[PDB]
Amino acid sequence: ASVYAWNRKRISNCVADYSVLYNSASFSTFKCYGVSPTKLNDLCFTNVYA
Amino acid sequence: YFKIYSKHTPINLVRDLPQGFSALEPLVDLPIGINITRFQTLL
């Protein structure tokens, strides 16, 4: 969907699979502010939205 | 979210909705996300 009507998806109860995120070579703008970008498997947030 | 509850207890009234008490337990919750306005039933 275009940005005028931005679409969302909340991730349900599943085991987080984040090791393939920082290892992907297609990404070139993996900059963000918040938790450390390396302790992704040690995070226990209640709900996550995309 | 789509929540579904059901009891399925026997009764003795057919003429109308029976008078009694029975709690309803959840069955399954579906995290889909959709705007809804109407619905229909299928026999």
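Chain A uses Swiss-Prot numbers throughout; the residues present, in order, are 348-397.
If you're wondering, the header gives electron microscopy, 3.5 Å.
A Cβ is built for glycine as well, from the same backbone N, Cα and C atoms used for every other residue.
Now, the feature entries from Swiss-Prot:
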VARIANT   A:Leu368 to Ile  In strain: Omicron/XBB.1.5, Omicron/EG.5.1
VARIANT   A:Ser371 to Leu  In strain: Omicron/BA.1
VARIANT   A:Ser371 to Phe  In strain: Omicron/BA.2, Omicron/BA.2.12.1, Omicron/BA.2.75, Omicron/BA.4, Omicron/BA.5, Omicron/BQ.1.1, Omicron/XBB.1.5, Omicron/EG.5.1
VARIANT   A:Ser373 to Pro  In strain: Omicron/BA.1, Omicron/BA.2, Omicron/BA.2.12.1, Omicron/BA.2.75, Omicron/BA.4, Omicron/BA.5, Omicron/BQ.1.1, Omicron/XBB.1.5, Omicron/EG.5.1
VARIANT   A:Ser375 to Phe  In strain: Omicron/BA.1, Omicron/BA.2, Omicron/BA.2.12.1, Omicron/BA.2.75, Omicron/BA.4, Omicron/BA.5, Omicron/BQ.1.1, Omicron/XBB.1.5, Omicron/EG.5.1
VARIANT   A:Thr376 to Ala  In strain: Omicron/BA.2, Omicron/BA.2.12.1, Omicron/BA.4, Omicron/BA.5, Omicron/BQ.1.1, Omicron/XBB.1.5, Omicron/EG.5.1
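Residue pair A:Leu368 (variant position) / A:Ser375 (variant position) shows a Cα separation of 11 Å. When each of the variant positions A:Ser373, A:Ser375 is scored by how many other Cβ atoms sit within 10 Å of its Cβ, A:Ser373 comes out lowest. Sequence-distant neighbours of A:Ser371 (variant position) (same chain, 6+ apart, CB under 8 A from its CB) do not exist here. Cβ-based neighbour count (10 Å, all protein chains) for A:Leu368 (variant position) stands at 12.
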